[PDB]
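Colleague: Sharing a structure, written as structure tokens. Questions coming.
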Amino acid sequence: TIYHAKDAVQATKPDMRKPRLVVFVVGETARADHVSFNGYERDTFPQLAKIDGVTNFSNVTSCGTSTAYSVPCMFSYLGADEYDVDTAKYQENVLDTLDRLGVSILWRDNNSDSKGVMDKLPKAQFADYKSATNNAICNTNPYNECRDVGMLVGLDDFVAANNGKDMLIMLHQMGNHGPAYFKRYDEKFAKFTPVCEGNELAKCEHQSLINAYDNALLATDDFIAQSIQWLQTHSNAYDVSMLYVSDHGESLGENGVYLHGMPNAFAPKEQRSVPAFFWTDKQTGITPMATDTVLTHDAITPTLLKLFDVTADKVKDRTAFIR
Ligand SMILES: [Au+]
């Protein structure tokens, strides 16, 4: 384990001030330019656009173009230009730091796994929500595919077990994972029709590919709104906040390019331009940066540290999503 933040200190402690409860939704394949708030032609986030206090960041660039590359970089201390995906698993990451300082760390995953991020922490702090053994919401669609909203169920059980402590909950979304976008949402989010239902994205009509993708976004809009709503049921006892950032974008046929995973050296902009949302309760006194701040995945680690009143020398001058 190569550390980077053993100097990290928490200015105030939850026994001397209000405990802090953050959900960080780790998004999947969402494109910034298909977000209504960024100028997209379709209302893809109707539920999010109804909650006061949400900041939308119009200029966010992912560290890479793949789950395996981007997710470890999102929690890393090295920044995108020094980040080594092949060595990230044995570096201290920001969750390692917050757990060491006493923040309770929970990672629920409806995507795949934490891509090595959670490996140094006890395995019980990680839960697979792709399976009905944990996820109570799988029988709502013809595929019995378990749904992101199921990761909210039972979070009150977790809060009760951690009563009074600071908490950070990562919800790793299935989100817009392809190529089967049509499987990613229940029928209530099938607003754009017809939809593409094949694994060979090229054979599909372009409009039908886009409709499947946008429908999948409607389900993600619902999930994030339900996540904020769950947080508001604890705003009395906790300073609650919600960070969402997508791991990367997606190509939808631009220049005949589909899916993602292309190397940064020639990857198109659609694969790196990602949505980010921040919400906080007004009582917390957290102030977002300007909506048009130039931002990258490098902003995540300083954000999470600021949210828990932690300082560390390695990211002390890095720009965050919050002041
Ligand atoms: Au991904």
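What you see of chain A is 219-541, where the numbers are those given in Swiss-Prot.
Using the three backbone atoms N, Cα and C, a Cβ is placed for every residue, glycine included.
Sharing the record's features from Swiss-Prot:
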- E246, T285, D465, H466: Zn(2+) binding site (BINDING)
- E246 to A: Abolishes transfer of phosphoethanolamine (PEA) to a lipid A analog in vitro. Almost abolishes resistance of E.coli strains Rosetta or TOP10 to colistin and polymyxin B, by comparison with the same strain expressing wild-type mcr-1. Does not affect expression or membrane localization in E.coli strain BL21(DE3) (MUTAGEN)
- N329 to A: Abolishes transfer of phosphoethanolamine (PEA) to a lipid A analog in vitro. Almost abolishes resistance of E.coli strain Rosetta to polymyxin B, by comparison with the same strain expressing wild-type mcr-1. Does not affect expression or membrane localization in E.coli strain Rosetta (MUTAGEN)
- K333 to A: Abolishes transfer of phosphoethanolamine (PEA) to a lipid A analog in vitro. Almost abolishes resistance of E.coli strains Rosetta or TOP10 to colistin and polymyxin B, by comparison with the same strain expressing wild-type mcr-1. Does not affect expression or membrane localization in E.coli strain BL21(DE3) (MUTAGEN)
- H395 to A: Abolishes transfer of phosphoethanolamine (PEA) to a lipid A analog in vitro. Almost abolishes resistance of E.coli strains Rosetta or TOP10 to colistin and polymyxin B, by comparison with the same strain expressing wild-type mcr-1. Does not affect expression or membrane localization in E.coli strain BL21(DE3) (MUTAGEN)
- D465 to A: Abolishes transfer of phosphoethanolamine (PEA) to a lipid A analog in vitro. Almost abolishes resistance of E.coli strain Rosetta to colistin and polymyxin B, by comparison with the same strain expressing wild-type mcr-1. Does not affect expression or membrane localization in E.coli strain BL21(DE3) (MUTAGEN)
- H466 to A: Abolishes transfer of phosphoethanolamine (PEA) to a lipid A analog in vitro. Almost abolishes resistance of E.coli strain Rosetta to colistin and polymyxin B, by comparison with the same strain expressing wild-type mcr-1. Does not affect expression or membrane localization in E.coli strain BL21(DE3) (MUTAGEN)
- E468 to A: Reduces resistance of E.coli strain TOP10 to colistin, by comparison with the same strain expressing wild-type mcr-1 (MUTAGEN)
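Explain the structural surroundings of these features, please.
Modeller: Sequence-distant neighbours of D465 (mutagenesis position): residues of the same chain at least 6 apart with a C-beta under 8 Å from its C-beta are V244, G245, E246, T247, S280, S284, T285, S288, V289, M292, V492.
When Cβ atoms from all protein chains are considered, those within 10 Å of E246 (mutagenesis position) total 25, not counting its own.
DSSP assigns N329 (mutagenesis position) to coil in the three-state reduction, placing it in neither a helix nor a strand. Of all the Cβ atoms in the protein chains shown, 24 others lie within 10 Å of the Cβ of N329 (mutagenesis position).
When other Cβ atoms within 10 Å of the Cβ of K333 (mutagenesis position) are tallied across all protein chains shown, the result is 25.
The Cβ of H395 (mutagenesis position) lies under 8 Å from the Cβ of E246, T247, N329, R402, each of which sits 6+ residues away along the same chain.
In this structure, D465 (mutagenesis position) belongs to neither helix nor strand by DSSP; it is coil.
Taking Cβ-Cβ distances under 8 Å and a sequence separation of 6 or more, the neighbours of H466 (mutagenesis position) in its chain are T247, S280, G282, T283, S284, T285, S288, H478, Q489, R490, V492.
Remark: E468 (mutagenesis position) has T247, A248, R249, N394, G396, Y431, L477, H478, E488, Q489 as non-local neighbours, by Cβ distance under 8 Å and separation of at least 6 in sequence.
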Colleague: Inside 8 A of the center formed by the CB atoms of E246, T285, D465, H466, which other residues of the chain have their CB, for the recorded Zn(2+) site?
Modeller: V244, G245, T247, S280, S284, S288, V289, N329, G393, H395, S464, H478
Colleague: I'd like to verify something. Among the recorded positions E246, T285, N329, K333, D465, which ones have a C-beta closer than 6 angstroms to some atom of ligand 1?
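Modeller: Going through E246, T285, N329, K333, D465 in sequence order, those close to ligand 1 turn out to be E246, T285, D465.
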